[PDB]
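K.L.:
One structure follows; several queries about it will come next.
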Amino acid sequence: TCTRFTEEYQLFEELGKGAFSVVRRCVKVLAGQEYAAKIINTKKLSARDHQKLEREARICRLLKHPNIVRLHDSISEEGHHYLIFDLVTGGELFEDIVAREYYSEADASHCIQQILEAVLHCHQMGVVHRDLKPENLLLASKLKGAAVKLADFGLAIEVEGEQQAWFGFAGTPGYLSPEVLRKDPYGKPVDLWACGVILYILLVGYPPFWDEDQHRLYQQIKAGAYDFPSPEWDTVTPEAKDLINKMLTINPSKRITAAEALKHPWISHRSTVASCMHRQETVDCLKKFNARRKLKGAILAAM
Amino acid sequence: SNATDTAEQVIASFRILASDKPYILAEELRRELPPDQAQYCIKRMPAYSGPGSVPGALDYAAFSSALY
Ligand SMILES: Nc1ncnc2c1ncn2[C@@H]1O[C@H](COP(=O)(O)OP(=O)(O)NP(=O)(O)O)[C@@H](O)[C@H]1O
Ligand SMILES: [Mg+2]
């Protein structure tokens, strides 16, 4: 009979939607302060889905970092759960890169540094995100230089120190790690593989692994079969390629960690190591990357 | 991830894959989309007869707003 969200917050327009959530702008009425309310209708959830919802809420409460969405409040009502986050208004990172038109390695390095700081924080708190991908990288605001914010802890899991386990087949196909595809025990390194996929896209605007046949895609991932083809990779610094190679290492025990990646010279010495040259082809490809993503989901939604 | 798909986003995405043309071609759909998704639009997109039409021009705009 307690209805604290209904009593104290006013909902406005939809900011986004998930498979089983809607995110609406809300205002804490007494304060006049805006937030984002992630709302899950709980009336028809299975027992396992309740457990996943409770897990996301616990993990979101735990994570306080400048590059991670920040939970303000959490409210349970009869048929609804509300996760109330600080509002981020900059939209998706990849949409912003295209909209601002110009992009260099130095920009990509600054961006992946923030993603790695967020990932490191998760890992230091015993959380593996498992779903790092462009759609979960938001920007804090429309201000130039706004912070990247890692979002959507709906697939995140809790690990104990460095122990690996079969935590299940979860994630998004193009970002899945070899160890997950092999059904091997896994842990924190899965996030660094995904970071390597993201970094590759930030440099050239298309994904390292891509095949319409998903069986073949997974074969390519498991084989680590990516390339740095000419001409676009000819102008990418050796240090950027080196960091990608170390993230896209099939053996998760040899794959670079978030802490180590933050010390890599292309990150830590970005001002002297990363190229400042604008990469027009990268932005043009990213525009098509974003378009293919949108149509893939919209063509399936219409089917 | 955000699952919201709007008509303006779908039309603009098709227009991007059509290299900014006001229509899209079958071979462009086959290059850019999964073979299954490439055949779907090819079967359900009406012929484009607007400004700058060519043989094979498909009206992704009419297709898109029919749904979204
Ligand atoms: N704090 C926030 N501020 C503003 N918009 C937000 C915020 N959190 C989420 N959104 C928007 O809502 C969308 C969906 O949020 P998300 O947490 O990814 O939902 P989800 O239900 O877990 N999606 P999915 O699991 O991929 O089906 C995001 O992509 C943003 O567009
Ligand atoms: Mg989710």
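We number chain A the way Swiss-Prot does; in order, the residues shown are 5-307.
Each residue, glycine too, has its Cβ placed from N, Cα and C.
Copying in the features that Swiss-Prot gives for the protein in this structure:
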type     : residues                                                             : note
ACT_SITE : A:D135                                                               : active site, proton acceptor
BINDING  : A:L19, A:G20, A:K21, A:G22, A:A23, A:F24, A:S25, A:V26, A:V27, A:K42 : ATP binding site
DOMAIN   : A:13-271                                                             : domain 'Protein kinase'
MUTAGEN  : A:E183 to V                                                          : Decreased protein abundance. Decreased autophosphorylation. Changed subcellular localization. Homozygous mice for that mutation are hyperactive and display repetitive behaviors. They also display social deficits and decreased exploratory behavior
MUTAGEN  : A:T286 to A                                                          : Abolishes autophosphorylation. Loss of FOXO3 activation. Reduces association with DAGLA. Enhances DAGLA enzymatic activity with an increase of 2-AG levels in dorsolateral striatal tissue of knockin mice. Inhibition of 2-AG breakdown using JZL-184 decreased locomotor activity in knockin mice
MUTAGEN  : A:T286 to D                                                          : Phosphomimetic mutant. Enhanced FOXO3 activation
K.L.:
Sorry to bug you, but what's the C-alpha spacing from A:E183 (mutagenesis position) to A:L19 (ATP binding site), rounded to the closest Å?
P.N.:
35
K.L.:
Can you see whether DSSP assigns A:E183 (mutagenesis position) to helix, strand or coil?
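P.N.:
Where A:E183 (mutagenesis position) sits, the three-state DSSP reduction gives helix.
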K.L.:
Cβ within less than 8 Å of a chain B Cβ is the test here; which of the recorded positions A:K21, A:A23, A:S25, A:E183, A:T286 meet it?
P.N.:
A:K21, A:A23
K.L.:
Running a distance check here. Ligand 1 versus the recorded positions A:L19, A:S25, A:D135, A:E183, A:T286: which have CB less than 6 Å from one of its atoms?
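P.N.:
Correct list: A:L19, A:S25.
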K.L.:
So how many other Cβ atoms are close to the residue listed as 'active site, proton acceptor', meaning within 10 Å of its Cβ?
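P.N.:
The answer is 23 other Cβ atoms.
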K.L.:
Can you tell me the CA-to-CA distance separating A:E183 (mutagenesis position) and A:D135 (active site, proton acceptor), as a whole number of Å?
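P.N.:
Cα-Cα distance, A:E183 (mutagenesis position) to A:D135 (active site, proton acceptor): 15 Å.
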K.L.:
Would you mind reading off the Cα separation of A:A23 (ATP binding site) from A:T286 (mutagenesis position), to the nearest angstrom?
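P.N.:
Their Cα atoms are separated by 30 Å.
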K.L.:
If you run the three-state DSSP split on A:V27 (ATP binding site), which class comes out?
P.N.:
strand
K.L.:
Mind checking which of A:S25, A:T286 has the fewest other CB atoms within 10 A of its CB? They're the recorded positions.
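P.N.:
Taking A:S25, A:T286 as the recorded positions, the minimal 10 Å Cβ count falls on A:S25.
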K.L.:
For A:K21 (ATP binding site), write down the residues of its own chain that are at least 6 apart in sequence and whose Cβ falls under 8 Å from its Cβ; none is a fine answer.
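P.N.:
Residues satisfying the criterion: A:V27.
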K.L.:
Greatest CA-CA distance (Å) over the residues A:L19, A:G20, A:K21, A:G22, A:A23, A:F24, A:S25, A:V26, A:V27, A:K42 that the record ties to ATP?
P.N.:
14
